[PDB]
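Chemist: Dropping a structure here in structure tokens format, bear with me for questions.
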Amino acid sequence: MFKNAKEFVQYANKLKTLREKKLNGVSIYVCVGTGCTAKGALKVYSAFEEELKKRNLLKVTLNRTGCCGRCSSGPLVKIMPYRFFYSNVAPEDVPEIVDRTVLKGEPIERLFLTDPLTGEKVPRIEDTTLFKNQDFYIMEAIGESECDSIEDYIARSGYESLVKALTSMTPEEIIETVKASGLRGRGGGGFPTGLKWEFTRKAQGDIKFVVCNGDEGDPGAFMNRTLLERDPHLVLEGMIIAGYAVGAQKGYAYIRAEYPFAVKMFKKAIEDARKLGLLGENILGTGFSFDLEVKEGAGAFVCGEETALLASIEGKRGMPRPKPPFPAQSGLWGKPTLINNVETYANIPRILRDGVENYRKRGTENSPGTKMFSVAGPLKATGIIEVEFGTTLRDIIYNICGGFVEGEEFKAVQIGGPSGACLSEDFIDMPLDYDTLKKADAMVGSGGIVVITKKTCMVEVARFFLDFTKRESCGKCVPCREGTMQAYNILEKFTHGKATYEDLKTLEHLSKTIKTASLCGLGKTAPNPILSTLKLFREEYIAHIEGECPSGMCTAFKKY
Amino acid sequence: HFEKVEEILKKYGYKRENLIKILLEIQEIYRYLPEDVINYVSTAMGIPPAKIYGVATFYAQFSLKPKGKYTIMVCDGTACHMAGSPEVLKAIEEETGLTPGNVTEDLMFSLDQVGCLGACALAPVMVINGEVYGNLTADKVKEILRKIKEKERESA
Amino acid sequence: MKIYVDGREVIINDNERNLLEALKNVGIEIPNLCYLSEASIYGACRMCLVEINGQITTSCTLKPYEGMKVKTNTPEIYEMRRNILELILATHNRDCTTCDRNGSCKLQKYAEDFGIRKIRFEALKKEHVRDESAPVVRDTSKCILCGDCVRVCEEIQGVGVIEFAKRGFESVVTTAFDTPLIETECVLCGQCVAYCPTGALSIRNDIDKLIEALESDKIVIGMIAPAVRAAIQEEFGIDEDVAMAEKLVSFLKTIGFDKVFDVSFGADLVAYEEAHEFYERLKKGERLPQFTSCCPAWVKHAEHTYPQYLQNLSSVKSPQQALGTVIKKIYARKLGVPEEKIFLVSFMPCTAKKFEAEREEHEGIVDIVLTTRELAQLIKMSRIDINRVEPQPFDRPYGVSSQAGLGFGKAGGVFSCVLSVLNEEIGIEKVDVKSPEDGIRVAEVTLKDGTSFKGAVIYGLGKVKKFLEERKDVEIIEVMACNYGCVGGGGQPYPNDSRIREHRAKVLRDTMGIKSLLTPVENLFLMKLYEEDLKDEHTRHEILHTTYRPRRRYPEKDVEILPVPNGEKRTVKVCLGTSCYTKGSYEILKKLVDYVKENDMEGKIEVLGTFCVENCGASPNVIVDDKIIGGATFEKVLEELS
Amino acid sequence: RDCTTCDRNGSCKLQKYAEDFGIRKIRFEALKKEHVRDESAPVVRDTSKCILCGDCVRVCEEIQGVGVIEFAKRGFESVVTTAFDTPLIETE
Ligand SMILES: Cc1cc2nc3c(=O)[nH]c(=O)nc-3n(C[C@H](O)[C@H](O)[C@H](O)COP(=O)(O)O)c2cc1C
Ligand code: SF4
Ligand code: SF4
Ligand code: SF4
Ligand code: SF4
Ligand code: SF4
Ligand code: SF4
Ligand code: FES
Ligand code: FES
Ligand code: FES
Ligand code: FES
Ligand SMILES: [Zn+2]
């Protein structure tokens, strides 16, 4: 395959045959994605390894898979010939699994997944009500895909789209199909990706760059790192296709150093692709050159800004600058640069493989495709979910996540982190979209979701988000640097039951200044939580001015 | 006379574009960024020390004080914060007498408040040397801190 | 391009970068705190808000297009601008009476104009830095984080010793690790101070020492620098004035100065000595290229950056030190008074001269150095109309000087003086001067006999690096740390932009024009000084020559766990690297800390922490009395401590 | 010494002398005074900025004939104030 596409197709067909052969036999996949490893997934993998080796009956295969969307349901394991799904797999009962299931195959009722809606246990996740209520378009082969294997990705039809784009298509038609598909920027803005690719390609310059923004843009979201650890090669293929489309010969992936697994997995994927020839001086003998490199993020929320990201990649402080000239013309080292989210690049190859009409079958007429989310807070089933761009908050909260834990009620929902919006029940029955809710003082955001319950204080929520923003400000412009700290001080005064009406008016008027006069998006959206809670939970602020806290948690007045 | 630092600098070829990665490597070697070490790096790469200091103090992963023997990493994400992270931080403070970003006298404990760890199902979540303790409360935090203190005190 | 501002027709310009500059060119001012000096950029203050098509935006980053309707004043913009100004003033150290920018501060003027009388926001506390260890004083509590000083020190001076650190509310412009500026590679050129729009960067005021000296019984002697007389007139809102030095002499004598001399005499003496030194170097073809030592900032920069060129630096000391040594060692004997009785006051335009006067090689020669601003403050205290003051000449025998000596005050002065001396001693067939760049000039000089050389004049530090790296065809290089020479020194009146510096150079040129004697040798007092005092080479070397030593940081800066401020102790340092931490290092540290907790009542033991000692793969390492142990453990460090 | 929030900022003789005299530090301790601030009336009082020149007293008594402000106490505690520190809006 290091010469042309014929040998690549031969290799892919043989790997498909090998994958089917292995799948037909007994095989094991343990979800080693974040969350499950926090519960002891690595110990479960070690237990399987040691048990299958001491008995020495490995024709069983032990593999590591990515997030299966049920992070809360303990470590996740499934056996292929009978696609049983196991949850809360303790390292201590692994010998029981090996003895009772791997060899014989008897179902284990005690280790299956529950059903929050119907209150029963289903042997297979594919038959679970939550799984049916979702719309998986990017997440393919849940629980049966090897994250650390380019061979598995190829055996699953992966990398076919890049070959099709190179051998058959030309950058102009790739950009045209991307524009027609209607894919929108998943970073949160929703800007049409096709327009961005056109801007980068039309920019005058021989050397261009492609940059991937691995940040989640939210301190309560893990969607992007989950996608990276699931299918690094999907994002890698998307980046290569984008580089071919915009005529770039260099790509940069920006993954936080705080995520060792994502960084290592992407490095492994890049090395494997280079070894297989998908990257290098000449890819598939088509005259197109491309290489990729992972840039570790030392940790700065402001580095999600395009200009700040470019500054951070070059080794400087992540300081943003007046956006025009846009990075699409003068970005990295002054050269044109294409900057997109992880999920955008993940969508790219999916759009290329399928058509435009087939892609647009899902979603709406402005926002085709799917949106991967990360639901948190007190709920029966929390984790990573994917839904089309037509679902409502109620669907996700109850039908997909199973609802709240007994003895806990809904108060509000966070949809985009600090820069997002605070929506109460009044907007729960609104279909998620980049336009339907972008006008009602809301936004789908990067994809993080957190549910706020009746025992959560909204003034406290605003204080927490403003504290985050105050810590994360780069300190370049006066509005953000100073006003965010002043607003945090005022919110702290509210929390400690020593605020007044004058403070309320000061906060209201300072929020408008911060939003309007701030340089970049971090400061512009800094007072979004204040504005949201004031518009939806004003009576709580008034109560705090009266030392009440109807939710009754701010440890500022009690037992007098 | 620095050798490992010189190895890193040669590996990344004294290019400022790799300054952040070089600093990360140096931190993983020394556990922090000593003044002498980055003065040497400054001399080797022909970059004023003030520039490296500005870069180092801008990003969170870089610490100028040594890491504690038991580095505590408390999640301050949205879900963890609403699940009771402030109580976890208060328990840590009242047990070891420190606040996030600080270190103890004998470098035994150090604390950092960080974003989501990807385990919101365990909110509130705490990490100590790669050991994640979920569903934590003041009682549990105090219990685990006391247990680790006894274990280390044993020395043996 | 015609636009609409508040509803009236306005013609701005054909091509413009942004609306703010275009309107400023027209004469329409938009309040802003970004344009503060020549090293200013746009985008940080956010106070230039204008309204266009409904949405508010900054005018400094808005491209003006034909037929654009812009409203520069709306109630929303007033609210936002006042909010931003109140935010700036809430955390600003508002003590203008003791501030160095009092009366010339844009922030103060805005606070006055915006009618800010109460702080609606809390004056929240920051981890501010107060550095007074050097003649350049840092106080970050007055910093508005404009970033002008950083750009000046990096892009203009080429040192880069001050940079932005931290982020958010803790953002601060500082040195690395908050190191005192005196201990950094700072050359003390004072250009950051000259460009700083607030009191965050200021010059160390030493007027109190001068007053207490004048009040005492000592003989106070003053000497004025050539560039001081070319700029002092700015502080009083008056135009150029030749004979400024003589009325300054009158004022100084009025306030109690026994003798006032001219540093131009010292400049002529230094030029004579340097000319002969350079001629010897040429005829021997050694220690070339030669570097002038008249600029202390350049000397310190070379010591920090070019230890190999320290032998190529001119041995002759600067005019200030040369004339001061002449005074203290010769004039005192001629007057029959002990050297302790003389108080030498230097009036300079430079902040690095304060450092030079305190150098270990110049100890006790110059007592205090006062900048031009400090002399202006002295004049303003008296309230005399310095314009009406009758001039009188400098005191003898160090009062007269040649045009070449007074030329020292601007770039190309010492090189021209040396050329004049050489021409007089041995004629110059022709001088051919080139201009490779803005602040670099190269001269091709041929002597009568036929021996020729190339001399270069470089003003503005930071241009030296490229010239020294790429040019090796010169035999003598004049380096001035400040653009335009000493007329743009750190201690000159504020503002200190390039237009004012060029005007100062013109004033100094006009002052030079009225000088009769043209070369140092024509200075008869100078030849007399050689004839009766500096006859032999031994005294000449001990009087007019100095030595230079390399500068290298000596930072230990190891972790302090249980430090001892002073006294005989054991200074036990425990390695804290990853390799050593892998087995026992931190636990051993805990053992030692508890040991000194129960034992070591006094400061006998100093439990200390240090980074890797390049002894890995050899068990945890613990330092004792600056000795290597290896395989360290509590019992071993104990026995070694015994 | 807080000129940014002062109405005499830019037109203050004391500010101009502080600038001209080169006062950059105060070796004299900032002693604590029982300063009086008043904001009850449109005319605002702040004795922390008072140099005790007595011009206001002469203006109020000789020129205006009211004499509601006058020198009180003595020594370091000398202050120009109203009778019994009464708020201005409550006086004549
Ligand atoms: C503070 C801040 C953080 C951001 N974080 C992210 C992020 O984590 N991921 C992302 O895709 N965009 C993020 N953005 C938005 C990007 O800077 C910008 O929209 C970029 O063009 C993303 O391209 P995309 O629309 O194709 O995703 C952030 C913006 C700001 C102001
Ligand atoms: S808004 Fe905040 S993050 Fe953005 S440039 Fe200004 S200070 Fe920096
Ligand atoms: S910089 Fe000095 S003069 Fe200007 S406002 Fe601040 S304290 Fe007053
Ligand atoms: S005095 Fe000169 S070298 Fe020192 S910090 Fe200021 S600009 Fe930099
Ligand atoms: S020290 Fe002065 S020049 Fe430097 S950033 Fe602060 S205000 Fe600006
Ligand atoms: S050029 Fe003149 S004013 Fe500037 S540092 Fe050198 S001697 Fe001082
Ligand atoms: S005595 Fe009266 S006029 Fe004089 S400063 Fe005090 S208040 Fe003002
Ligand atoms: S990481 Fe295992 S289900 Fe999400
Ligand atoms: S918010 Fe703490 S682990 Fe997700
Ligand atoms: S002039 Fe300062 S932001 Fe525009
Ligand atoms: S880590 Fe201790 S000698 Fe290197
Ligand atoms: Zn509350």
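Heads up, chain B uses Swiss-Prot numbers, so what you see runs 4-159.
Quick reminder: no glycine exception, Cβ is built from N, Cα and C everywhere.
Swiss-Prot lists these features:
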| type | residues | note |
| --- | --- | --- |
| BINDING | B:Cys78, B:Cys83, B:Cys119, B:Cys123 | [2Fe-2S] cluster binding site |
| MUTAGEN | B:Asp79 to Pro | Increase (30 mV) in the redox potential |
| MUTAGEN | B:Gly80 to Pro | Large decrease (149 mV) in the redox potential. Causes a change to a [4Fe-4S] cluster protein |
| MUTAGEN | B:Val128 to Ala, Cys, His or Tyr | Small increase (about 2-14 mV) in the redox potential |
| MUTAGEN | B:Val128 to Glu, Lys, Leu or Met | Decrease (about 37-50 mV) in the redox potential |
| MUTAGEN | B:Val128 to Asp, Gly, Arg, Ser, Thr or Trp | Increase (about 23-33 mV) in the redox potential |
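Quick one: how deep are these features, and who are their neighbours?
Modeler: Counting only residues at least six positions away in the same chain, the Cβ atoms of B:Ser88, B:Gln116, B:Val117, B:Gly118, B:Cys119, B:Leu120, B:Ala126, B:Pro127, B:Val128, B:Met129, B:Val130 sit under 8 Å from the Cβ of B:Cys78 ([2Fe-2S] cluster binding site).
A coil conformation is recorded for B:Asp79 (mutagenesis position) in the three-state DSSP classification, outside any helix or strand.
Following the DSSP three-state reduction, the secondary structure of B:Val128 (mutagenesis position) is coil. All protein chains shown were included, and the count of other CB atoms within 10 Å of the CB of B:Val128 (mutagenesis position) stands at 28.
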Chemist: Using a 10 Å cut-off on Cβ-Cβ distances across all protein chains shown, tell me which of the binding-site residues (B:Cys119, B:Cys123) has the largest neighbour count.
Modeler: B:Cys123
Chemist: Taking CB atoms only, which of the recorded positions B:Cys78, B:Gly80, B:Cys123 fall under 8 A from chain A?
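Modeler: Near chain A, the qualifying recorded positions are B:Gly80, B:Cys123.
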Chemist: I want to verify one value. Collapsing DSSP to three states, which class is B:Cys123 ([2Fe-2S] cluster binding site)?
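Modeler: SS state of B:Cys123 ([2Fe-2S] cluster binding site) = helix.
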Chemist: Tell me the Cα distance separating B:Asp79 (mutagenesis position) from B:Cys123 ([2Fe-2S] cluster binding site), rounded to the nearest angstrom.
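Modeler: Computed Cα spacing between B:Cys123 ([2Fe-2S] cluster binding site) and B:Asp79 (mutagenesis position) is 11 Å.
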Chemist: By a simple count, how many Cβ atoms lie within 10 Å of the Cβ of B:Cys83 ([2Fe-2S] cluster binding site), its own Cβ left out?
Modeler: 30
Chemist: Can you tell which of B:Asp79, B:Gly80 has the most other C-beta atoms within 10 Å, given these are the mutagenesis positions?
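Modeler: By the 10 Å Cβ neighbour count, B:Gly80 comes out on top.
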